[PDB]
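Encoded as structure tokens, the structure appears first; notes follow it.
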Amino acid sequence: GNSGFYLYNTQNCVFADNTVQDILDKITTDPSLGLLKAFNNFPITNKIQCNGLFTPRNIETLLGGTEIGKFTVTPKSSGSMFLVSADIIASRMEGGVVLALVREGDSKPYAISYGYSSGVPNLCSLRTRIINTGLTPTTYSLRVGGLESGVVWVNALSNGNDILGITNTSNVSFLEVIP
Amino acid sequence: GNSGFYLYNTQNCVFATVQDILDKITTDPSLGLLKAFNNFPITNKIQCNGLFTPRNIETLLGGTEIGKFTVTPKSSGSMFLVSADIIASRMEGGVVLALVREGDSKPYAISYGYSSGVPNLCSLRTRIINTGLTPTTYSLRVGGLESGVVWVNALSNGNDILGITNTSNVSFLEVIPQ
Amino acid sequence: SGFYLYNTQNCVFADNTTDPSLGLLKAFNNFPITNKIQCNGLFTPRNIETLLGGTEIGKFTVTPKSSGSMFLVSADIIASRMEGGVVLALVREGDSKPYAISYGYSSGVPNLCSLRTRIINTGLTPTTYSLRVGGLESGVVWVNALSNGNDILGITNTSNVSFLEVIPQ
Ligand SMILES: [Br-]
Ligand SMILES: [Br-]
Ligand SMILES: [Br-]
Ligand SMILES: [Br-]
Ligand SMILES: [Br-]
Ligand SMILES: [Br-]
Ligand SMILES: [Br-]
Ligand SMILES: [Br-]
Ligand SMILES: [Br-]
Ligand SMILES: [Br-]
Ligand SMILES: [Br-]
Ligand SMILES: [Br-]
Ligand SMILES: [Br-]
Ligand SMILES: [Br-]
Ligand SMILES: [K+]
Ligand SMILES: [K+]
Ligand SMILES: [K+]
């Protein structure tokens, strides 16, 4: 109940009362998923004279036959295998052909197979499976020679000449599979 | 029309998801991402006295059994791609191979090979149509074409080839048709 | 401080499963060949790099499901001929010579003659291939039959050509 104007020090004042990509990277790089599988095919087109023999004395060493190819492969999944197919065009005077797949570091062949030529070229095959031991590149080589005796030519007639006058192709394929 | 001060009642106032897919993908048989593989090595030497003839080719009695294999598909509506790669010798002549599915009364698939006397690879390549996800058994029989004795994994006299044990293989790879 | 007029008014104042690019998705096709075919066409140095060598025994159409894929091809043909060489050639439609050539053998009795290769796919479109078989230089070759054209073991036999899609490294 009071109102008006008044001085406060020096002021005159009024006053008053008022996710797809994320899978994709996993899938293409996670080795533990059994998805995803390496494949490699290795053509062999050169004519190779295989003078090295296979015999009981060298069959369990590295010295049997003649090397015709060397292959490096890498698994993309853990605990996998490679299903291996070697299909080699070979000729020899009537007799047996031996094939040996060797894994680098071992002291003898990983797998041995047998083929035949009558004198004219014939496919000689090795089919096997490799047990992979990690995700590291691994190198394998294929050797080919006569069974006990004879010279074997790969990709050529028994004298070394071109079959049918052309270059021919033998193949070694590796297909990764999960057991 | 006014300014000043006034009383109002008593007041004086102024105014103026990844794991969820991954479990599916790694276990669902209907998607077709899961593919079985099995390889069966055969390393024993087996004398195959049983023959294949027109009278026994469509029975279970042709040739001699060299292996029996049990496999399980992981996907529905799948097939197995089969490769049997058998080392065999015989005196000059033909070799017959027959894959039999358990329960059937004759071979599923038949193939042919050759030996001149020295060992040679004899193969059978086929595809099997799978009918569920249950283990299934198959067997491989080998014998002469019409006549002759066939040795598997051995020379024509039963001895070791090159003095070692040799390996024949039968592989089954699961694949999905289109 | 006080009150004053500002204009008219009186105022207070104061100071305060379908993506091809992955690639899961792998086609498989198998083509059984069960007819007996008398392959009178020969392979010679003069026809080996043409379309005319041998005799066609099958034609296959396949479709890749993934990009930058290959088909792993296996042709496993039952064949007989009087003592000698068998030649197989896989041809891709539109080419003017074989994509791959392989060799087999018969002594007179049937034997498996194989061709194993890989094909490089170039898209996701159906593509047609064919297989041709014939003698090496001379001789008649019978597919799925004895060297005289009769049934082997008195039954129908089956040769196969398979295509399996795979993805290279
Ligand atoms: Br490749
Ligand atoms: Br020796
Ligand atoms: Br052969
Ligand atoms: Br296995
Ligand atoms: Br009979
Ligand atoms: Br059985
Ligand atoms: Br049946
Ligand atoms: Br022995
Ligand atoms: Br199919
Ligand atoms: Br047909
Ligand atoms: Br064509
Ligand atoms: Br061309
Ligand atoms: Br017969
Ligand atoms: Br694959
Ligand atoms: K021989
Ligand atoms: K090596
Ligand atoms: K012969």
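Throughout, chain A uses Swiss-Prot numbering, with the displayed residues spanning 2-19, 100-260 in order.
If you check the header, you will see the structure was determined by X-ray crystallography, 2.0 Å.
A Cβ is built for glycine as well, from the same backbone N, Cα and C atoms used for every other residue.
One natural variant catalogued in Swiss-Prot, A:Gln12 to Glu, is accompanied by this note: In plasmid PCHL1 and plasmid pCTT1. DSSP gives A:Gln12 (variant position) a strand state. Long-range Cβ proximity for A:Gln12 (variant position), meaning a same-chain Cβ under 8 A and a gap of 6 or more residues, is found for none.
For A:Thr109 (variant position), applying a Cβ distance below 8 Å and a minimum sequence separation of six or more within one chain yields A:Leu117. Among the natural variants that Swiss-Prot reports, A:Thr109 to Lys is described with the note: In plasmid pCHL1.
Among the natural variants that Swiss-Prot reports, A:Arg138 to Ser is described with the note: In plasmid pCHL1 and plasmid pCTT1. Non-local neighbourhood of A:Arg138 (variant position): empty, since no residue in the same chain at least six residues away has a C-beta under 8 Å from its C-beta.
Quoted from Swiss-Prot, the note attached to the natural variant A:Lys189 to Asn states: In plasmid pCTT1. Under the DSSP three-state reduction, A:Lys189 (variant position) is assigned to coil, being neither helix nor strand.
In Swiss-Prot, the entry for natural variant A:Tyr191 to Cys states: In plasmid pCHL1 and plasmid pCTT1. The structure shown retains the original residue. All protein chains considered, the CB of A:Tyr191 (variant position) has 18 other CB atoms within 10 Å.
For A:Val201 (variant position), the same-chain residues 6+ apart in sequence whose C-beta sits under 8 angstroms from its C-beta are A:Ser172, A:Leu238, A:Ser239. The DSSP secondary structure for A:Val201 (variant position) is coil. Natural variation at this site is recorded by Swiss-Prot as A:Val201 to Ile, annotated: In plasmid pCHL1.
Contacts of A:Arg210 (variant position) defined by a Cβ separation under 8 A and a same-chain sequence distance of 6+ are given as A:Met162, A:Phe163, A:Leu164, A:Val165, A:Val258, in order along the sequence. Among the natural variants in Swiss-Prot, A:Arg210 to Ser has the note: In plasmid pCHL1 and plasmid pCTT1. The residue drawn here is the original one.
In sequence order, the variant positions near chain B, meaning those of A:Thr109, A:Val201, A:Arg210 whose CB lies under 8 Å from a CB of that chain, are A:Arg210. Flanking an unmodelled run of 80 residues are A:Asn19 and A:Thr100, whose Cα atoms lie 64 Å from one another. Taking all protein chains in view, 16 other C-beta atoms sit within 10 angstroms of the C-beta of A:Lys189 (variant position). Residues from the set of variant positions A:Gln12, A:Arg138, A:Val201, A:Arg210 situated with their C-beta under 8 Å of a chain C C-beta: A:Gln12, A:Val201.
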